[PDB]
Amino acid sequence: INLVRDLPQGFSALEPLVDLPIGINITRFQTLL
Amino acid sequence: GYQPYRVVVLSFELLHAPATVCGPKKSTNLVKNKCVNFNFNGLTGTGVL
Ligand SMILES: *[C@@H]1O[C@H](CO)[C@@H](O)[C@H](O)[C@H]1NC(C)=O
């Protein structure tokens, strides 16, 4: 979406790139740089 | 008594972790224009193509 600044708009959808059939204890998502 | 005769014995789980990836197209080829009850395991194909 060609944008410049401060426009959190845009409407679309998503496909499952990967389904890792792990089924593990998941509630923490530390996202780091 | 001791000649080399090696064996690898196997075992499957009592489901400690469910299956990973399931069966492939153990299949024959395609068909056409004549209704064929066929199975995709999720798309029971019954009717003409
Ligand atoms: C973590 O995953 C295991 C997998 O069997 C499950 O049995 C266990 O209950 C999970 N732990 C929590 C806190 O949900």
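Here chain B follows Swiss-Prot, giving residues 504-552 in order.
The backbone N, Cα and C atoms fix where each Cβ goes, and this holds for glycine too.
Among the sequence features in Swiss-Prot, the mutagenesis site B:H519 to P is noted as follows: Increased resistance to human covalescent sera neutralization. Per Swiss-Prot, natural variant B:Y505 to H is noted as: In strain: Omicron/BA.1, Omicron/BA.2, Omicron/BA.2.12.1, Omicron/BA.2.75, Omicron/BA.4, Omicron/BA.5, Omicron/BQ.1.1, Omicron/XBB.1.5, Omicron/EG.5.1. B:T547 to K appears in Swiss-Prot as a known natural variant, with the remark: In strain: Omicron/BA.1.
Cβ contacts within 10 Å of B:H519 (mutagenesis position), excluding its own Cβ and spanning all protein chains shown: 5. In this structure, the variant positions B:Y505, B:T547 were compared by how many other Cβ atoms lie within 10 Å of their Cβ, and the smallest count belongs to B:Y505.
Comparing B:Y505 (variant position) with B:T547 (variant position), their Cα atoms are 55 Å apart once rounded. The distance from the Cα of B:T547 (variant position) to the Cα of B:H519 (mutagenesis position) comes to 31 Å.
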